[PDB]
Number of protein chains: 2
Amino acid sequence: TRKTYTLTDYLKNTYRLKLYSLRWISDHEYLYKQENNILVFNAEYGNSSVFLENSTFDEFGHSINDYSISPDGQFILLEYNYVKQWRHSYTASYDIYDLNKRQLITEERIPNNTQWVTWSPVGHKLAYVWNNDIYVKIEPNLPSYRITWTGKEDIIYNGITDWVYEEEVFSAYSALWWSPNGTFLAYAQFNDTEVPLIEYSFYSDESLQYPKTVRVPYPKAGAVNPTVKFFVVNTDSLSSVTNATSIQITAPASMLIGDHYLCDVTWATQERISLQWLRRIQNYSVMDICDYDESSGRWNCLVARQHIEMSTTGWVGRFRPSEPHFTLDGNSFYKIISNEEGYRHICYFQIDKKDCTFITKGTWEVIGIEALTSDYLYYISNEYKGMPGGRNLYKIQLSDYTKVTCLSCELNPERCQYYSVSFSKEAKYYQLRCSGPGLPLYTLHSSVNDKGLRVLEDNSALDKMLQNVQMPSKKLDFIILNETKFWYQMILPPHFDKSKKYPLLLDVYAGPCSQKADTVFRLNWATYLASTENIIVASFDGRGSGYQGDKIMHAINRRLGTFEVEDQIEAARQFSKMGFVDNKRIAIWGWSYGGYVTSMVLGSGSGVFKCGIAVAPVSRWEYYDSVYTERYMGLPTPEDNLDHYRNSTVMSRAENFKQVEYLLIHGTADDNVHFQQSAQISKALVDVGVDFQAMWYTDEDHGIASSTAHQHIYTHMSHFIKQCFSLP
Amino acid sequence: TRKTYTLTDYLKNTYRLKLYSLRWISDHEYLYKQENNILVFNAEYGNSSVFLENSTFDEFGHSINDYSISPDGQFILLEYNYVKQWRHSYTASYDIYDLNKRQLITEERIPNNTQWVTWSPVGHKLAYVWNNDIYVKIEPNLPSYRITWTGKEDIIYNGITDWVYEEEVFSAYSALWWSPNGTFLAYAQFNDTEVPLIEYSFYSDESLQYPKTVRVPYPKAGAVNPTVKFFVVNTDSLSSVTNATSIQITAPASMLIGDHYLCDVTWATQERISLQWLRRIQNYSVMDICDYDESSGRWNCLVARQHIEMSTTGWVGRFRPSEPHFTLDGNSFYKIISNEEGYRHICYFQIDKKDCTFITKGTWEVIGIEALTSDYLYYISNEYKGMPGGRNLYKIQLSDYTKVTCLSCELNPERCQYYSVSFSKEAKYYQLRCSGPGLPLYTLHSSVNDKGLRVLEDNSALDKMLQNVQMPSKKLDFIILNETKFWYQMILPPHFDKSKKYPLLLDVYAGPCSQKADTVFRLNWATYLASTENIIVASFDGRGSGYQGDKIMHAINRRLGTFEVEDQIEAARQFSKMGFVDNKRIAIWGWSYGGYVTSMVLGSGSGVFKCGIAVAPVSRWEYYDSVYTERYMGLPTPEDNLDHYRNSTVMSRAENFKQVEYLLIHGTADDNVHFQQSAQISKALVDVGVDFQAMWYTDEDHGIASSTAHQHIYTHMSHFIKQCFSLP
Ligand SMILES: C[C@@H]1c2nc(C(F)(F)F)nn2CCN1C(=O)C[C@H](N)Cc1cc(F)c(F)cc1F
Ligand SMILES: C[C@@H]1c2nc(C(F)(F)F)nn2CCN1C(=O)C[C@H](N)Cc1cc(F)c(F)cc1F
Ligand SMILES: *[C@@H]1O[C@H](CO)[C@@H](O[C@@H]2O[C@H](CO)[C@@H](O)[C@H](O)[C@H]2NC(C)=O)[C@H](O)[C@H]1NC(C)=O
Ligand SMILES: *[C@@H]1O[C@H](CO)[C@@H](O[C@@H]2O[C@H](CO)[C@@H](O)[C@H](O)[C@H]2NC(C)=O)[C@H](O)[C@H]1NC(C)=O
Ligand SMILES: *[C@@H]1O[C@H](CO)[C@@H](O[C@@H]2O[C@H](CO)[C@@H](O)[C@H](O)[C@H]2NC(C)=O)[C@H](O)[C@H]1NC(C)=O
Ligand SMILES: *[C@@H]1O[C@H](CO)[C@@H](O[C@@H]2O[C@H](CO)[C@@H](O)[C@H](O)[C@H]2NC(C)=O)[C@H](O)[C@H]1NC(C)=O
Ligand SMILES: *[C@@H]1O[C@H](CO)[C@@H](O[C@@H]2O[C@H](CO)[C@@H](O)[C@H](O)[C@H]2NC(C)=O)[C@H](O)[C@H]1NC(C)=O
Ligand SMILES: *[C@@H]1O[C@H](CO)[C@@H](O[C@@H]2O[C@H](CO)[C@@H](O)[C@H](O)[C@H]2NC(C)=O)[C@H](O)[C@H]1NC(C)=O
Ligand SMILES: *[C@@H]1O[C@H](CO)[C@@H](O[C@@H]2O[C@H](CO)[C@@H](O)[C@H](O)[C@H]2NC(C)=O)[C@H](O)[C@H]1NC(C)=O
Ligand SMILES: *[C@@H]1O[C@H](CO)[C@@H](O[C@H]2O[C@H](CO)[C@@H](O)[C@H](O)[C@H]2NC(C)=O)[C@H](O)[C@H]1NC(C)=O
Ligand SMILES: *[C@@H]1O[C@H](CO)[C@@H](O[C@H]2O[C@H](CO)[C@@H](O)[C@H](O)[C@H]2NC(C)=O)[C@H](O)[C@H]1NC(C)=O
Ligand SMILES: *[C@@H]1O[C@H](CO)[C@@H](O)[C@H](O)[C@H]1NC(C)=O
Ligand SMILES: *[C@@H]1O[C@H](CO)[C@@H](O)[C@H](O)[C@H]1NC(C)=O
Ligand SMILES: *[C@@H]1O[C@H](CO)[C@@H](O)[C@H](O)[C@H]1NC(C)=O
Ligand SMILES: *[C@@H]1O[C@H](CO)[C@@H](O)[C@H](O)[C@H]1NC(C)=O
Ligand code: NA
């Protein structure tokens, strides 16, 4: 009898997925770390040399967290003293190593506690943010030029995002954008002066006598938002003038009438930048296209070049308006937008014409535009086999839109249905990354003939390991509700028997534009539950889920906590009808949005679920941030949508938790979904006399991802599920 | 078959203890509220009259929290808009009703948000504190005189205590002391300028969008403490034109050399006040005796009237140096102090003589001095039958100390072994309050020949109800450890069978000077556990416990988390060897100090306990307040006691929790034992990979006493204990 995949296997990572993370440094060369040596690979032939020997920084005196080679290959940026902040933000120390001289640079050093640093895209200029101000070094050993003087901790942010712009808009800490050859540096400035603070305790090591109060500018739904300004400085003039002018590009009049956001910055050419702005009511966006005027040194945005993107059924974009991809000359661009049918497709614009031309169409969606050459556009879509949860690379001929080639579809169709891609600098080569339904497979290809060059990593080591393990299987399929297909997946125990009744766990996220049913291979908690505990772990994509058109995605518009919640309940009813599910043993669990949905389902009075686990749930939309919440809910005012805000809380359903077993879990240092949200759930439950299980995680944030806490939470949850299902 | 005492009975107060709370107004009369009417009773005959009808305030408009009748019976102070702060502190609104003209005073009213108010001991003057300043009204309808002008929230406290003085020194919010005829008002001023703040979140009602941060000046062990000054003002020479002059009485030079406390204020006569000061190192205290100088208007404390009280084995006093009881002329006084054997007895002092004379002696302790006449001193002691957990009233003839008469011992020896007493103004009458081992019994007596006048309340209604319930019994006994007896109690199930094996729960407090084994009748959680669940609930008084001399009490000096923890394990080990205890089912629980000891026990590696519950435990002495902690521990500095502070933490024992079941519970708004303490426990257990059970109570303090939270906590603990013991 082969062993099963156990909780320890999962928690100790005994069965390891191999990756192949390369970094393109030119059109035909990439860097790859092998045995802590940095190797440089010729893409065409596969041969390598040592770029930087593992022993180079033995006497550095610090553990190096990451590195970054300048585009011209002359310098390497060494990152150490890494200190995490939020999802993307952190601070660090930096040294620069001169690759030609083979010397560490010791003068005019990047200061300690630096917030962000980046090379120019050409050469070896550096821009960094320190104490909320921007600085530029033209040469690594020379003095910095200060760009901004207004930086103020928790108040003014120059070239870095505040909490909400980092999480909800840019998915980055950085708010700086070099122009393509590095002449200009564009940046955003955020003003949080009147933004209210979330305040919570951080306990730290036990040696800390008094807990620390962490205070973060965080706008909750309907609260005062940060304001934003945009500037461009000419870095080439820095060594010529005492104090180079940052030229402001003001938002259009249509944004200035009320609260708004900067949502996209994309350079088109050396002297043309595009900016997208979004109204606080997130169904109206404007793209300005701005040209440098040589004789005035100003930036002007012609109204003839201004592009409106709006929605009548929901918000604009999946999570924000999509980025443009400009042709080399900067006179036209490609952009994913929702078509007349509500499906997201590639539209082609001339910069000074308002109507675009759709170059793709159909009842499927383009996920992203990956590369653009003079002859071809490359994109990922879920077109293949009508499967919204698959992903493949396509190539469309720019001079003939009827010529569309799927580059990945038929490579290994049994093993590989979910792809991402990595193109070299001028798209001469691409790495394909297959992530499922079989073991991940990494391969290299030449764009000139789309021929496979070689297999990079095929995970044969893991395959060999998994032969001696009773592994679960995955079913991906659909049910039909109101003449619409809704997709689900099931992690099924080994030797699955259709004539037996299995306990079922519903794994839920269900946020807007989410997808929990897909072709990705995962080794996770569900793997253990199916493999060792013989539990079916199911997930379902109902109304509000993504990549299936706006009719489904915008169904929850202004109504979170309704259809996406009901559809999970209905999914569980449908899984019962299938005949291999023990109706007396159906559980539900989720993290984040999934914790909200789980709690809403457990408080619905449906009778379907015996028990459930919510980890770091939202409990009331007014507690969550403005940008995310208002996108789907509008404003919590009597004029707008307050009634539904107040109607969609977990707390109002407290009495119904008498029918279920509930485990509530939250990290105390969660800056994202505040511990407040679960403090309010537990209080409401105490107030109606409902017994439940609770667990706080001291100083853990939204990820509860520290090594010991991760192991602890999954161990705690396993006991709870096993208890609920009467499993020994 | 009759019912048992259930969890619902405990939580819903089905079986109510009747009380008889009287208020002496003279040597011959008392007030007693009956049916919301206030009656006045003649003590000699038992006849009464209505003092104030219930319906007098029918149209008042506010719900009245409490009342306070002026000593002359002319006025009644009406308390409403009560808002709790800490254990003793609150604010309220106040109105004064004139009892003779049957009218609310509407002029010059006491302000809203008043922090403290008190009648003078004679007549009807008022002193109140509002916004941290002291005010005086000579007549209820006249303008107040402002006494102090320095009051400042969280910084300067006039006539009220700060957090630590309220909790640990005075057990009161008031820091005001009227002289016996109301001429003078003495008061303390506290300065918290450099005291660090504990900060924690308060979530409030669901409607509060952002949690509030509560900030309280709170000195943890070793931190900067509040400073204190003491003043006396003449309320007979106040002026509308001139600001009042307060005369400062400075601490003795022996105190001024370093950090110190004011720990007692007691008026001796109309013109003589005593104060006791205590060093931050709490084994040295000094009493000053100060006389008013009529020609100079100053208060002089003659060095010849200083009395030093120190300890070579521990700290001074049980929780602080004891209060003196001055004779009529104030030329001599009686004070409980530790004798040369280390037993607390009454010493007789002359004001200007160094040596006092002990008037009581033996291997038992005086609990308190209760009344004093020229012929007798009346006191409570645990002398009778050599039982440290019994209490009886005695009088001692002041002219012949060999003549000691027990006044309560033989009244009802089977029902009544635990008394407290309330004397009338000149000790002409006394009320005895028996609280166990039988049902509470309240009686009135006259001092002249100790006649038992009448039974006030015998709880015969409860007795009749309890006849149809299967009530548990209590065993009080002792075990021997190193030739010393230590007492324990067991709450035994109904129909106890010493040939059956019962699970056992060890209920623990074990703080210094605590007593958990006594003759008191209680209806609590243990009653339910024994009556319904057939669990023996044991408590044990080991080293560090009170009322048995300093050899026992001071055993844990500088050494908390040692002998008192060991002695609980040893008691349980001994119980586990008794024929009627199931050694496979022994549990431990406690709250506060008992939560600390429970955790230290479960982390001891003893193997004796299967499971345990800690509620709001201390986890590290450096997190608790200075006044309590340093009393027993000294300072957490390398030159003093840091090493033991560091080795007496719960966190260091985390690994030893692997073999026990542990439930950790804490209120998030605990201002006393900060949530921090439990937050650090859970983190330590997570860090070593130990699974446990947790519950936080949102916005609950140290008492977890809100109605809903109280029902929830005991419900949750009941399930935990029953699960642990395999009980259905
Ligand atoms: C993962 C998702 C996302 N997906 C994508 C896509 F489509 F590009 F893949 N872009 N983004 C932008 C970032 N995303 C977010 O949903 C951000 C959001 N703050 C996540 C979140 C939602 C919650 F309801 C919550 F309670 C906690 C959270 F962290
Ligand atoms: C109850 C006790 C006490 N008992 C007495 C006595 F002897 F008069 F009964 N006086 N005092 C003075 C006040 N007392 C205290 O112990 C105060 C103390 N802060 C209580 C306490 C101790 C802890 F270890 C703790 F963790 C939390 C607490 F609230
Ligand atoms: C991979 O091999 C190629 C081709 O052999 C190397 O390119 C050059 O090879 C010729 C001799 O065969 C010489 O001109 C030089 O020795 C090489 N020049 C370069 C580009 O370095 C190439 O070096 C190899 N790539 C790596 C990264 O090792
Ligand atoms: C950030 O925004 C705030 C507005 O909240 C600006 O602060 C105001 O500045 C003016 C000067 O123009 C003052 O007269 C006001 O008193 C300020 N108001 C507040 C609320 O402080 C601030 O100038 C902005 N900062 C930057 C660098 O743009
Ligand atoms: C460089 O130029 C900027 C912009 O002109 C200066 O910033 C101004 O500084 C003055 C006085 O310190 C303030 O009154 C303005 O409000 C600032 N404006 C902005 C946009 O920040 C900056 O101080 C200059 N630096 C130097 C070294 O002269
Ligand atoms: C990168 O692009 C910038 C912007 O076009 C170039 O700067 C211009 O250079 C031209 C010469 O072709 C001059 O006419 C302008 O005066 C420059 N404009 C500005 C705003 O500086 C720059 O030379 C390019 N860099 C490189 C190295 O090619
Ligand atoms: C305490 O509060 C009461 C009630 O607010 C005060 O009496 C008045 O109350 C009404 C509303 O109840 C208000 O319109 C007035 O502002 C209050 N003032 C007066 C003088 O009528 C009362 O004054 C307050 N007491 C103190 C000492 O401020
Ligand atoms: C309360 O005691 C005070 C202090 O002894 C009395 O005040 C004194 O009264 C006598 C009058 O016989 C004067 O000689 C003193 O000058 C007063 N001394 C002070 C300190 O003011 C007061 O008479 C007593 N009050 C009552 C109500 O009995
Ligand atoms: C009160 O207690 C302190 C601390 O135990 C005693 O001061 C001395 O301090 C250190 C320990 O911190 C040691 O060197 C001595 O053991 C302590 N003194 C002795 C016994 O010599 C202090 O003596 C105590 N005071 C009284 C009144 O006994
Ligand atoms: C209790 O009884 C006494 C005596 O029977 C009551 O009578 C005394 O006080 C009354 C006025 O307050 C008058 O009736 C008499 O002055 C006086 N009589 C005596 C006994 O000398 C007394 O009021 C009663 N006490 C109460 C509180 O009602
Ligand atoms: C309360 O105590 C503080 C000291 O903590 C007093 O202010 C003093 O301390 C300051 C340092 O924080 C010094 O700068 C001041 O010079 C010093 N003042 C005096 C009078 O010495 C403060 O006055 C105290 N308040 C009261 C009303 O007693
Ligand atoms: C580089 O150092 C590593 C140590 O981590 C060593 O294992 C490796 O063999 C070294 N590289 C080579 C080419 O030997
Ligand atoms: C960073 O901090 C270290 C330690 O304090 C210091 O020695 C070093 O000089 C700092 N580096 C810079 C660039 O200031
Ligand atoms: C944006 O949303 C609001 C609220 O639903 C609506 O009233 C308005 O018409 C919308 N605007 C557009 C461009 O559809
Ligand atoms: C009393 O003292 C305060 C503050 O010191 C002052 O403002 C007030 O005017 C004084 N009153 C008189 C009458 O002296
Ligand atoms: Na009698």
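Chain B is numbered as in Swiss-Prot; shown residues: 39-766, in order.
Header says: X-ray crystallography, 2.3 Å.
A Cβ is built for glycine as well, from the same backbone N, Cα and C atoms used for every other residue.
The secondary structure of B:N85 (mutagenesis position), as reduced to three states from DSSP, is coil rather than helix or strand. In the structure as shown, the Cβ atom of B:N85 (mutagenesis position) sits within 10 Å of 10 other Cβ atoms. Quoted from Swiss-Prot, the note on the mutagenesis of B:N85 to A is: Does not inhibit dipeptidyl peptidase activity, interaction with ADA and homodimer formation.
For B:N92 to A, Swiss-Prot lists a mutagenesis experiment annotated as follows: Does not inhibit dipeptidyl peptidase activity, interaction with ADA and homodimer formation. Look at B:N92 (mutagenesis position): DSSP puts it in a helix.
Around the Cβ of B:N150 (mutagenesis position), a 10 Å sphere holds 12 further Cβ atoms from the protein chains shown. Annotation of the published mutagenesis B:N150 to A in Swiss-Prot: Does not inhibit dipeptidyl peptidase activity, interaction with ADA and homodimer formation; the original residue is retained in the structure shown.
Classification of B:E205 (mutagenesis position) by DSSP places it within a helix. B:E205 (mutagenesis position) has a Cβ environment of 21 other Cβ atoms inside 10 Å. One entry in Swiss-Prot concerns the mutagenesis experiment B:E205 to K. Its note says: Inhibits dipeptidyl peptidase activity.
According to Swiss-Prot, the mutagenesis experiment B:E206 to L carries the following note: Inhibits dipeptidyl peptidase activity.
Other Cβ atoms within 10 Å of the Cβ of B:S630 (active site, charge relay system), summed over all protein chains shown, number 19. Residues or ranges marked as active site, charge relay system in Swiss-Prot: B:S630 (among others).
Here Swiss-Prot flags B:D708 (among others) as active site, charge relay system. In the three-state DSSP scheme, B:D708 (active site, charge relay system) is classed as coil.
Sequence-distant contacts of B:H740 (active site, charge relay system), defined by Cβ-Cβ distance under 8 angstroms and a gap of at least six in the same chain, are B:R125, B:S630, B:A654, B:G705, B:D708, B:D709, B:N710, B:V711. For B:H740 (among others), the entry in Swiss-Prot reads active site, charge relay system.
Sequence-distant contacts (6 or more apart, same chain, Cβ under 8 Å) of B:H750 (mutagenesis position) comprise B:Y735. Swiss-Prot lists B:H750 to A among its mutagenesis entries, and the accompanying note reads: Inhibits weakly homodimerization and dipeptidyl peptidase activity.
Secondary structure from DSSP puts B:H750 (mutagenesis position) in a helix. Under its mutagenesis entries, Swiss-Prot includes B:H750 to E with the note: Inhibits strongly homodimerization, dipeptidyl peptidase activity, interaction with CARD11 and T-cell costimulation activity.
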Where B:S630 (active site, charge relay system) sits in the secondary structure, as DSSP reduces it to three classes: coil
Output, ordered by sequence, the same-chain residues six or more apart from B:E206 (mutagenesis position) with a CB under 8 Å from its CB, or 'none'. B:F357, B:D663, B:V665, B:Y666
Applying a CB distance under 8 A toward chain A to the recorded positions B:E205, B:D708, B:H740, B:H750 yields B:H750
Spacing of the two Cα atoms, B:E205 (mutagenesis position) and B:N92 (mutagenesis position), in whole angstrom, works out to 35
Cα distance, B:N92 (mutagenesis position) to B:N150 (mutagenesis position), nearest Å? 24
Write down the Cα-Cα distance for B:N92 (mutagenesis position) and B:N85 (mutagenesis position), rounded and given in Å. 19
Counting only residues 6+ away in sequence within the same chain, which have a CB under 8 Å from the CB of B:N92 (mutagenesis position)? B:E73, B:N74, B:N75
Tell me which recorded positions (B:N85, B:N92, B:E206, B:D708, B:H740, B:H750) have a Cβ under 6 A from ligand 7; sequence order is fine. none
Identify which of the following recorded positions, namely B:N85, B:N150, B:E205, B:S630, B:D708, place a Cβ less than 6 Å away from any atom of ligand 2, and list them by sequence position. B:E205, B:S630
